[PDB]
Every structure is written in structure tokens, then in C-alpha cells.
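Before any comments, here is the structure.
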Amino acid sequence: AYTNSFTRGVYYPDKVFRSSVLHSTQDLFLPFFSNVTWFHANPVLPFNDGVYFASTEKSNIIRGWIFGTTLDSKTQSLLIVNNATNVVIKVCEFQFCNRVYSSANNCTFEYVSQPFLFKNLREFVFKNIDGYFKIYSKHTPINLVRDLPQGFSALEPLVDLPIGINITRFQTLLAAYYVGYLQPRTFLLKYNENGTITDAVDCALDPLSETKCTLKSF
Amino acid sequence: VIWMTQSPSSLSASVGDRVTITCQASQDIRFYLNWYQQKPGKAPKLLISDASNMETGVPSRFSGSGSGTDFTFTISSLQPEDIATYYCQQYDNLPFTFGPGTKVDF
Amino acid sequence: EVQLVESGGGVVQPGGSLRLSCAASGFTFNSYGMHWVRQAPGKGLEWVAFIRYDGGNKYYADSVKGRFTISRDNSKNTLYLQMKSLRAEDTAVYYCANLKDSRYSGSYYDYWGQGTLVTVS
Ligand SMILES: *[C@@H]1O[C@H](CO)[C@@H](O)[C@H](O)[C@H]1NC(C)=O
Ligand SMILES: *[C@@H]1O[C@H](CO)[C@@H](O)[C@H](O)[C@H]1NC(C)=O
Ligand SMILES: *[C@@H]1O[C@H](CO)[C@@H](O)[C@H](O)[C@H]1NC(C)=O
Ligand SMILES: *[C@@H]1O[C@H](CO)[C@@H](O)[C@H](O)[C@H]1NC(C)=O
Ligand SMILES: *[C@@H]1O[C@H](CO)[C@@H](O)[C@H](O)[C@H]1NC(C)=O
């Protein structure tokens, strides 16, 4: 099953403040109107160059994610788990079960912060570049039942973790979600007077978008 | 390119016998080795990944272990349905390579 | 049900060319990298080529490098292999496959097609 990410998965590409300007950036983005896999639940998926993840399920249903390679005790793995009061992020040679793991030896990284998670849609972007695991997120109300919403909303930086490991595969920890993949695309991003991205053009979507990017206009 | 070698190229075994197949890499491939089982006229089936991780649906009589250059595939008790050619494959780096193939018969 | 169906095999002359295709269904084709593997009559398995999920990066075996080209169309869920300057040594059954690989493709599942025979004579 597939759904249409009409204009979803756009995030602030850097930490530079901009306002009242159209900025052209080359980065890993979810291509506009791409096919996003619609999962019900819970398989192990490839990470590729980065992952777009979205769900409308409650915080007590989707607990977190595991990122790594062999996802066993042979290598370092990244475990992100939320609970009622906090979020715990660890990198260890975990031996996962089937409450998530039986052992966590050779730990190299630990981080603790506030929780990451008519309905409410939660969107995340996971990137792993030069040893840094970058997470972007957005939380927005939604009135849809069988698909992704239309409209534009940019995702903000949530955390940037100096974990220093390679990620090739990942799995969602459950107690109904969408998965897409990022590609190297050129986007024209529109910043309003408050420095908020309110729109975007995918310069490689169609002839009209190409024209808009060329002329730097919407 | 990593050269893959297997030994024996062929072995005979009865039902209930223990069968061991050796696979050796010319380079240290850590634990990035797959084991396949192929029967005549069919595509290869994966039995073991990451040197020693068993695939789902694979009988408990199958096992494997090893690290670096020397790996072993074992059938603790050969069954009539285990008559096949076994291959080892490394995916530590590209190009990927398969070993010669070890033929097991009665 | 996951399926991979090879087609486009047949008999060609030495120095000629043949294009194979593999129709994929039952799985998220555009999320996985894909491999071609060939097996000559009476011989073992030989890896031929690999393509990433976006079709961007391509890798070949030294024995076919410069003669074979790998490509994919993610809108048709179809994998292709274009073989030029075919030699007698290229006679083999060609398979498309998703090989379990924790380092490069990130595939957690292993899938194979039935294979298609290419004869050079
Ligand atoms: C999405 O999948 C449909 C088939 O369900 C296909 O017709 C369409 O072209 C695909 N779109 C993209 C961007 O791949
Ligand atoms: C959440 O995890 C933290 C760290 O392990 C722990 O101190 C806290 O008590 C947990 N919250 C609940 C409700 O268990
Ligand atoms: C922890 O991992 C490092 C590799 O990053 C390794 O060198 C060290 O020996 C490990 N420590 C233990 C107790 O296993
Ligand atoms: C920018 O922020 C001001 C409040 O300082 C608000 O009134 C205005 O509507 C915002 N502009 C946009 C486009 O949201
Ligand atoms: C992670 O592994 C991939 C394997 O395809 C490699 O290309 C990439 O450079 C590695 N990244 C790091 C930081 O080692």
C-alpha cells in the first residue's frame, strides 16, 4: 500500500536565519508527490540515505526506533525509546528481545531529554551524516483518516547526536505508519517575514517547477 | 576482489551424519558472510546471514560460525531433504563474490 | 506474495547484444537495491551487478565491467540489464535478486526470481 506525500518532509536545511527571501538549496529531501509506503502493525526496513517517518498513532503505541546494521550484539546500535516523562537515547552492542533488549554491553553514547512524541500527525526525518544523527520533527493536528494531509509545514531540528556509527537498517518499536526515503534534490524555499518556511518548489518535479526555480519565483 | 574458497568440493554423507563445510576468504571479511543452499533447477535459498544468524523458517539442525577468514557451515544431522549444493558469499565489499560450491550427496 | 520475474532471454550471436528485464511485485521495490547474478551450466554462482534504490550508483563485476549496464525504472517496478558485446563465456542463467546485505543495500530479506537463460552462439 502507498500514499502520496504531496508536499511533506521538508525541513530547515541549516541553522542560518533568513527572512522575506527565496533560497535555493541542494540537500536530501523527500521528492514531491513521491510514493510513501503505508505500513500496518512490523518489518525491518533499509535506511538508505535517510528516512521520512510519519504516524497518527498515540505516543503509547509507537515507542521509538532502532537504527543500526546487523541489529544484534555484534555491532553498535542506536536505540531511541520514549516513555511518559522522558526520551532515552543510547548506543550500545544491544541484544534485542523478540522491555526492548536483554543486554546492553559496550555502551559508547547516552543522552536524555524531554519526550519526542480528530488526530495529531507526527512527522520525523532521520539523517546520518559524518557521524551525526540528525533528527527533525513537527507535530500538527489532522482531520484525515486514510492518507497524508495536503499543505506545507516545515520540520524543525530536534536533536543532533554525535554517535559516530553507520546505519543501514532500522525498525519501529511498537507497544499504522508511513515510510519514505530522501533523495538529493534541489528545492526553492520561501521564507516569510518571521523566517518561517511557508512554501517550497521541487525543481525536478515538472517543467512548471523548473521554470519557477529558474526565475526564482512562485 | 576477495577470493572465496570452499572445502571439500564434494562430500558424501548418510542420514543422521554430521556434515561440515569450510569456507575461507583471502581477506578478513569480519562476519559478513552468507550461506546459500541450491537444488537443481531452482534459485539459491539463504540459510545463514552475518556468519551465524539463522534465517526464519530454517531448521534448527543448521548452524554456522566463524570470523575473519575462516568460516564453518554445519548440519548436525543430515536429512534426505538436505541434499544440495552449498555456497558461501561475502558482502564485506564490492564486487560481491560466491565460493566454488560444495556438493553434498548420499 | 513476493515475486521477481525475469524475461528477455533467448539466443544471440557473439558480438551481439541482449536486454533483460525483471518485473518486481509484492514488495517495496523502490526502497531496495537490486542485484544481478548469473549461473553458467554446470557452474557455481557469479555476481554480475548492483544498483542502489534511486538508481543513482552502479557497480559491476570486473568480468562484465564496460560491457554490461544496469538500470531501473521505479515507476514500473522493473529492473533492467543491458548486455553488449556478448561472448560465448556469457552463456548463463540470469537471475534478478534482492540479496540480504547488512552493509550496502540494507535489505533484511532475500528474494530471487526463477532465472532466464541467455545463450551466445
Ligand atoms: C506511484 O505508484 C503508482 C502506482 O500505484 C504509479 O502509477 C505512480 O507513477 C508512482 N509515482 C511515483 C512518483 O513513483
Ligand atoms: C523514563 O526513563 C527514565 C530514564 O530511564 C526514567 O528515569 C523514568 O522514570 C522513566 N519514566 C517512567 C514513567 O518510567
Ligand atoms: C567497547 O567498544 C570498543 C570499540 O569502539 C572496543 O575497543 C572496546 O574493547 C569495547 N569494550 C568492551 C568492554 O567490550
Ligand atoms: C509574523 O509574526 C507576527 C507576530 O510578530 C504575526 O502577526 C504575523 O502574522 C506573522 N507572519 C506570518 C506570515 O505568519
Ligand atoms: C556508511 O556505510 C556506507 C556503505 O554504503 C558508506 O558508503 C558510508 O560512507 C559510511 N558512512 C560513514 C560515516 O562511515
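Heads up, chain A uses Swiss-Prot numbers, so what you see runs 27-67, 81-137, 158-176, 186-243, 264-306.
For this deposited structure, the header notes the method as electron microscopy, 3.0 Å.
Yeah, the Cβs are placed from backbone N, Cα and C, and that goes for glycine too.
Counting every protein chain shown, the number of other Cβ atoms lying within 10 Å of the Cβ of A:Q52 (variant position) is 11. The natural variant A:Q52 to H is recorded by Swiss-Prot, whose note states: In strain: Omicron/EG.5.1.
What Swiss-Prot notes for the natural variant A:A67 to V is this: In strain: Eta/B.1.525, Omicron/BA.1. In the three-state DSSP scheme, A:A67 (variant position) is classed as coil.
On its own chain, A:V83 (variant position) has A:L110, A:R237, A:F238, A:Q239 as residues at least 6 apart in sequence with a Cβ closer than 8 Å to its own Cβ. Listed in Swiss-Prot as a natural variant, A:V83 to A is described as follows: In strain: Omicron/XBB.1.5, Omicron/EG.5.1.
In three-state terms derived from DSSP, A:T95 (variant position) belongs to neither a helical nor a strand segment and is classed as coil. In Swiss-Prot, the entry for natural variant A:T95 to I states: In strain: Iota/B.1.526, Mu/B.1.621, B.1.1.318, Omicron/BA.1. The structure shown retains the original residue.
Within the same chain, the residues at least 6 positions away from A:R102 (variant position) whose Cβ sits under 8 Å from its Cβ are A:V120, A:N121, A:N122, A:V159, A:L241, A:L242, A:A243, listed in sequence order. Looking at Swiss-Prot, the entry for natural variant A:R102 to I says: In strain: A23.1.
One entry in Swiss-Prot concerns the mutagenesis experiment A:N121 to Q. Its note says: Partial loss of biliverdin affinity.
A mutagenesis experiment is reported in Swiss-Prot for this position, A:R190 to K, and the note states: Partial loss of biliverdin affinity. The number of other Cβ atoms within 10 Å of the Cβ belonging to A:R190 (mutagenesis position), over all protein chains shown, comes to 21.
Under natural variants, Swiss-Prot gives A:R190 to S with this note: In strain: Gamma/P.1.
Residues within less than 8 Å, Cβ to Cβ, of A:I210 (variant position) and separated from it by at least 6 positions along the same chain comprise A:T95, A:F186, A:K187, A:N188, A:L189, A:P217. Quoted from Swiss-Prot, the note attached to the natural variant A:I210 to V states: In strain: Omicron/BA.2.75.
Natural variation at this site is recorded by Swiss-Prot as A:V213 to E, annotated: In strain: Omicron/XBB.1.5, Omicron/EG.5.1. Listed in sequence order, the same-chain residues six or more apart from A:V213 (variant position) with CB atoms under 8 A from its CB number zero; the list is none. Following the DSSP three-state reduction, the secondary structure of A:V213 (variant position) is coil.
Listed in Swiss-Prot is the natural variant A:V213 to G, annotated as follows: In strain: Omicron/BA.2, Omicron/BA.2.12.1, Omicron/BA.2.75, Omicron/BA.4, Omicron/BA.5, Omicron/BQ.1.1.
Taking the Cβ of A:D215 (variant position) as reference, residues of its chain lying under 8 Å away and at least six apart in sequence are, in sequence order, A:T29, A:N30. Listed in Swiss-Prot as a natural variant, A:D215 to G is described as follows: In strain: Beta/B.1.351.
The secondary structure of A:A222 (variant position), as reduced to three states from DSSP, is coil rather than helix or strand. For A:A222 (variant position), applying a Cβ distance below 8 Å and a minimum sequence separation of six or more within one chain yields A:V36, A:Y37, A:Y38, A:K206, A:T284, A:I285. For the natural variant A:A222 to V, the note given in Swiss-Prot is In strain: 20A.EU1.
In the three-state DSSP reading, A:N234 (mutagenesis position) counts as coil. Taking the Cβ of A:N234 (mutagenesis position) as centre and 10 Å as the limit, one finds 15 other Cβ atoms among all the protein chains shown. Swiss-Prot lists A:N234 to Q among its mutagenesis entries, and the accompanying note reads: Increased resistance to neutralizing antibodies.
With respect to their backbone Cα atoms, A:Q52 (variant position) and A:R190 (mutagenesis position) stand 25 Å from each other. Residues near A:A67 (variant position) in space but far in sequence (CB under 8 A, at least 6 apart, same chain), listed by position: A:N81, A:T240, A:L242, A:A264, A:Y265. Once the 20 residues left out of the deposited model between A:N137 and A:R158 are set aside, the two flanking Cα atoms are found 10 Å apart. Residue density at A:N121 (mutagenesis position): 20 other Cβ atoms are found within 10 A of its Cβ, drawing on all protein chains shown. Proximity to chain C (Cβ-Cβ under 8 A) holds for A:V83 out of the recorded positions A:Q52, A:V83, A:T95, A:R190, A:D215.
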